[PDB]
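Presented below is the structure to which this report refers.
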Amino acid sequence: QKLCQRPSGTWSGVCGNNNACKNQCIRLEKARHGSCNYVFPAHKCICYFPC
């Protein structure tokens, strides 16, 4: 198991707080993790799934 990233699901916008959208992913789209991943040109909450 590692973490695979997936931006779309519950997230749409900017990455406000790591823990916030992490939890949001896990609750909504049911990810394992989620954080501000720096994709050009700005941090977005990318949800991390177990892969």
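To match Swiss-Prot, the residue numbers of chain A are left as they are there, and the shown ones run 30-80.
Heads up, header says this was done by solution NMR.
Note that Cβ sites are derived from N, Cα and C of the backbone, with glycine treated the same way.
Swiss-Prot gives this note for the published mutagenesis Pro36 to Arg: No effect on antifungal potency. Looking at Swiss-Prot, you'll find the mutagenesis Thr39 to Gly noted as follows: Decreased antifungal potency and increased sensitivity to inorganic cations. The annotation that Swiss-Prot gives for the mutagenesis experiment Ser41 to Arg reads: Slightly decreased antifungal potency. Among the mutagenesis experiments that Swiss-Prot reports, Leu57 to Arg is described with the note: Decreased antifungal potency. In Swiss-Prot, the entry for mutagenesis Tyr67 to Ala states: Decreased antifungal potency. The structure shown retains the original residue. The note that Swiss-Prot attaches to the published mutagenesis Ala71 to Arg is: Slightly decreased antifungal potency. Swiss-Prot lists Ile75 to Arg among its mutagenesis entries, and the accompanying note reads: Decreased antifungal potency.
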>> Please report the distance from the Cα of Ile75 (mutagenesis position) to the Cα of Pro36 (mutagenesis position), rounded to the nearest angstrom.
In response: 4
> Could you tell me the C-alpha distance between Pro36 (mutagenesis position) and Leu57 (mutagenesis position) in angstrom, no decimals?
Replying inline: 13
> For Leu57 (mutagenesis position) and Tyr67 (mutagenesis position), what Cα-Cα distance in Å is obtained after rounding to a whole number?
Replying inline: 22
> What residues, ordered by sequence, lie under 8 A Cβ-to-Cβ from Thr39 (mutagenesis position) and sit at least six positions away in the same chain?
Replying inline: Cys50, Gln53, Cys54, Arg56, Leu57, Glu58, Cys76
> Would you say which of the mutagenesis positions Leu57, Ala71, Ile75 has the most Cβ atoms within 10 Å of its own Cβ?
Replying inline: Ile75
> Helix, strand or coil at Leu57 (mutagenesis position), per DSSP?
Replying inline: helix
>> Please give me the CB contact count at 10 A for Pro36 (mutagenesis position), counting all chains in the structure.
In response: 14
> Helix, strand or coil at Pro36 (mutagenesis position), per DSSP?
Replying inline: coil
>> Between the Cα atoms of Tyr67 (mutagenesis position) and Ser41 (mutagenesis position), what distance do you get, rounded to the nearest Å?
In response: 15
>> DSSP secondary structure for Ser41 (mutagenesis position), reduced to helix/strand/coil, please.
In response: coil
